[PDB]
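Chemist: Here it is, the structure in full.
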Amino acid sequence: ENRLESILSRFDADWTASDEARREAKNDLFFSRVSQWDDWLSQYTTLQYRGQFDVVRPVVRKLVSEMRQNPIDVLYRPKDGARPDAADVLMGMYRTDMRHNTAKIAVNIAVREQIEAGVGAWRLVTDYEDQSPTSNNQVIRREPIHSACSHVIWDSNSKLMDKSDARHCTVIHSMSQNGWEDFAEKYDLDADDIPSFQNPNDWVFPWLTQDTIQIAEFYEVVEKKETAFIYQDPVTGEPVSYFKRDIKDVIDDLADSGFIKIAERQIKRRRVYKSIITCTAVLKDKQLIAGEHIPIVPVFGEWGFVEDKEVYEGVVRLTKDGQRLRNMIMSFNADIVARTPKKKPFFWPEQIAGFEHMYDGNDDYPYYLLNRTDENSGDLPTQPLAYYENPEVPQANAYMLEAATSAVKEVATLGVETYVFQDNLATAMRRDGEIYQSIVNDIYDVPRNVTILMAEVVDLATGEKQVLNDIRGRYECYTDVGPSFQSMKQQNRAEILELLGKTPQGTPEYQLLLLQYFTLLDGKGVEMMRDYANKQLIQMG
Amino acid sequence: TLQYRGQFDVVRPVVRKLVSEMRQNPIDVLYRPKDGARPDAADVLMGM
Amino acid sequence: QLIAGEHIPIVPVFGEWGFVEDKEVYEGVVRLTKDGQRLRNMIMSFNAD
Amino acid sequence: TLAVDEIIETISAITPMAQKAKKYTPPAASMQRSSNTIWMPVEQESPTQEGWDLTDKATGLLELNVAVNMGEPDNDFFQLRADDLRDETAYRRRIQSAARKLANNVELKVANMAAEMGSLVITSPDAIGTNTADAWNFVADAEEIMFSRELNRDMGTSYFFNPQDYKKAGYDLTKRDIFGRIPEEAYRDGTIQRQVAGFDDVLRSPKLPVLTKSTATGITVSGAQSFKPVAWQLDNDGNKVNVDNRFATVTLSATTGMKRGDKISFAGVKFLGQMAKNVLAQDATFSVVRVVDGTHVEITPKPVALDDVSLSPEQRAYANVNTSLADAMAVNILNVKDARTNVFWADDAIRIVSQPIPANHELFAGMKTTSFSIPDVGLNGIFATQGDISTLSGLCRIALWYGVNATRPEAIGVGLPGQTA
C-alpha cells in the first residue's frame, strides 16, 4: 500500500534478480579499465612482483575503433499510404537536437561499455531553452549512463533486448556534494536533508570510493484508456486532442477560438511517471513526464536468458582466465630472473687462501693461482671445480605462457568483425527513435502538412502559456537505421551523390549535378556556381 | 653503491609514430549554416 | 570578474576516457607498456653487469 | 560428499510496525553538534476567563516541547577466512540474512518501545475467547478511550493483535452460526477484518512482547507532588535548558518490584477531556519508564492536575488529570498476570530517527564502504569491508544507526486480556 515500500520492494526484487550479471559485468569493467590483478587482500601482504602484460586491451581498442568508424543513427521514413514527406519535420528536429556533443558522447560511452562489460545505457531528457529552442521553447537532449550494469536496474520481468515491455526502471544518480546542491535547487528539494540509496557492495580496490551522493529515479509506465475530444478544425478537418493535455489550460479557449466539439472517445495510451526516491522517503511522488516510453535506452552485447535468468557478455569476460594465467607466469619468470644466485665457481677457502684478489673480477693478471699443498693432509684432494648452474625458465612455465597467450588469442575474436554488436546498437537506435518520436508528439509543435503547406494550429491560455495541440494522426513515419548526418542539408547531399554514382551520363546526370551544385554551402565560388545552377534549373523548368 | 642502469627504449618510437600520424591529419572547426538559415550564414564567423 | 562567452574557456582532449564507479579514468598509450619496458631495462642492465 | 546449490528456505518474517512507523532524517551536520537531539514543539493549549473586569488577570504564553534522540548502531561484524570453502560458499547468503535480521531488530525495537511507553491501558479480567464479541469489545474500548481523551487521530490509527488473540477473534467470528461476509471471510481466511470498531488498520504482529506481571504490592505515594508544565528551567549556571513534556518523576513509598514498562494508576485520580477539561469516568493510567533510585520512578504521562492551585493559568490549561497526588493515595498496578500485549496507537505517535555513518570519507583509507538499503523497513546503512593479513582474512561490517522515539506516549496503548488474580 505504502508508495515507498511498493517502490522499494520492486527495486530490491530487480536488484536481487540481476545480482549475478551485474557483478560479472562490473568485474569485466574493472578488469578491462583499472587493473588486471583483481585482488583485495594482496594489498596487505608482503610484496611479490606482480606484472601486467596485457593482450586483451589491443583487441578491445580495435573493436572500439571498428565500431566508431561506422556511425549509426535514426532515420524516419514515411509509412505505407502516408504522404511522401511525412518524415521531413521529424527528421529535421532529430538532426537538430541530436547533433550536439552530448548525444554522440552518450552513444560512444554506451558502445564502449557494451564492448567491455556487455551492457550500456543512455537517457533522453527534455529541458527549457530560451535562446535556441527546437520547438515550443524546449529541447530534447541525450545523456550518458556510466556503469549501466549497476546504475540501471531494469524491471526483472522483461524478455526483450530493448526493454520495451519493462513496466518500471530505477536509475541511480551519483553526484558530488556540490552537484547535490544543484540537483536539490533544480528539483525543489531540501539541500540539508542529505539523501542516500543502495550502490553495489564490493571488496576490490577501496581507493575507488568517492565521498558522493546517490539518489534514484523510478520510472513507471501505465497503459490506460483516457478521454479524447473530437473537434472540428475551423480551417479544415476533424482533429483529435486528449483531455488530460488541455484539461484546464485551453479547454474553453478552444471553443473561444472556434473549435466546436463533435464527439468524445476513450483511447488507450501509455503515460510515464518519474519519482525521485531515497532509501527512507520519497522526495517527488509521481511527476508525469513526456512520452509513452521509458526514456532509458539499453545496448546489449551477447544477450540471452539461460534459465529464467538474464545473461549478457561482452568480449572481455571470456579471456580473463588466460590473461590472469599469463600475468602469473610472467611474474613467476621475472622472479626467477631477479632472485636467484648466478653462475660463479665453488671454492674451498683453502684453495684460494692468499689469492683472493685474482678472483674478484679484475683483469690485471694473466692466470689464476690455486693453492696446492695442505699442511696436515699432505695434498689438496683433486676434484673438478663446480659452478653454480645458470638460471633457467622451466619448460612448464614456457609452455603455459605460450599456451595461455594462444588461448586468449583464439578467444578474443569477436565474430569473424562487429556485425552483431552493430546490429544490437541499431536495435537500441530504433528504440531511441521511437522514444524521441513519442516525446516530440508530447511536447513539441508538429505542423501538419496539407495539399491545398504547414498548418501550425495552437492556442494560448489566460496565463500567457501556449499549449500545444497535435492530432492523433501522428505516427505517419516509422523508424529505421542509416548513416549519421549532422543536418538535413548534409542528408540531401548524400542522397544526391548516391543517386549520381549510379545514374549514367544521360540527362539525369546533368540534372543531379545541377542539384548538387544547388544544395552546396556558401562562399564566393560556390555561390557563383549555385546561382548558375539555379538559373539553369529555373530556365529548364 | 651505484649500479648500472640503462635505458633501452622501445616505446618512444611508437609515441613518435603516433604523434606524426596525428600531425599529418590536421583538424579545425567548420561552421555550417543551419536548416532554413541563409546559405551564407556562416561565412562571416568562419572568416573571423 | 565577468569574462566573455557562455562556456568555460578550457577545451580538454582525452585519449581512452571513461568511468569505473563514480571515478574517472583516462589512459594514453604508455600506461600499459610500463611493466614490460621496466623489465626490459632491468634485464639489459643485469646483462651489462 | 555430494552437495547442491538449492537452499532449503526455513524462516520468513513480516515487519508491519516498522512499515507503519514514520521515518525522520534530520540534518547530520547540525545533529553532530546538537548531541544527536532535536526538539519539537507541542500543540498549544490556551486558558480562558469569565467576566467583564479582568484587570491584572492577563496571562502569558507557554509552549511545551518534546525531544527526539537516537541510540547506538546495530551491526553485523563478521570475518571471512579466504581459504575455508565453507566460508567461501555462504558469504552472500550471510549478507542476505544480515539484512533480514537488521530489519527484524528494527521492528522488534519499535514493538518494545510501543508496548513499554504506552500510557493508555485497556485491561480485561478474562481472556478474549471467553465471551462473544469480546475481541470487538477490546478494539472498541481502545477506540472509545482515544475518542474520550480527544487525542489527535488525523493521520490514522492501528491495532496490532498477537497471533493468539487474532485466532481468538477469528474463532469468535466463525462460531456465529451464520455466514455472510465477515464470518465467511473469517472462515475461508483467518482474517477477521481490515477495520474493526473504528480502527482503520487492524493487523496481527508475530513479535509483540509479553508483559510480565509486576511483584509490587501495597505501594503508596510519599508526599503530595504537583507537576508543572514548563518549557525550560534554569540550571545551576543560570542557563535556561529545555524540559521534556513526556516524563514526571514520582517519589513513592518503595519502588520494589517495579520495572520499566509496568502500568499503574493512582486511586481517585481520573482522566480529563483534554481540550474541554471535563472529567471522565475512567482512572488515568500511566507507564513507568525508568525506576530511578529505590523510591523514585519516572512515569511517561505527566500528571498535571486540574484542581491544582499552584499552577499559573496557562499551565493549568495543560491539565490532563482531575486531581493531584495526596501523600497517601494508593498507586495500584494494572498488569497483575503475565499476558502478551495487543498494542494500538495513532500513526503519528512513534517515529524513527535515522542518521548516516560517513565511513566513505577520505579519512578511512583501506576500507571500502558503500551504502546498503535495508529492505522491508525504510532504512539505510553502511556496508564496509577491510581485508586483513595479520590473520589472512577479511572483515565485513553492516552498520545501521537509527532510534525509535515515542513522541506521543499518551496516544499509544496496550491491550491486556486476562488481567485477573
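Note that chain A carries Swiss-Prot numbering, so the residues on display, from first to last, are 5-420, 445-480, 492-580.
The way this entry was determined, per its header, is electron microscopy, 3.1 Å.
Cβ coordinates come from backbone N, Cα and C, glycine included.
Feature list, courtesy of Swiss-Prot:
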| type | residues | note |
| --- | --- | --- |
| MUTAGEN | A:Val64 to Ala, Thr or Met | Overpackaging |
| MUTAGEN | A:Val303 to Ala, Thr, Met or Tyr | Overpackaging |
Chemist: On a simple 10 Å Cβ count over all chains shown, which one of the mutagenesis positions A:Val64, A:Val303 is most densely packed?
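Modeler: Its Cβ has the most other Cβ atoms within 10 Å: A:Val303.
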Chemist: Quick one: pull the CA-CA distance for A:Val303 (mutagenesis position) versus A:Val64 (mutagenesis position), whole Å only.
Modeler: 17
Chemist: Based on DSSP, name the secondary structure state of A:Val303 (mutagenesis position): helix, strand or coil.
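Modeler: SS state of A:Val303 (mutagenesis position) = strand.
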Chemist: If you run the three-state DSSP split on A:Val64 (mutagenesis position), which class comes out?
Modeler: helix
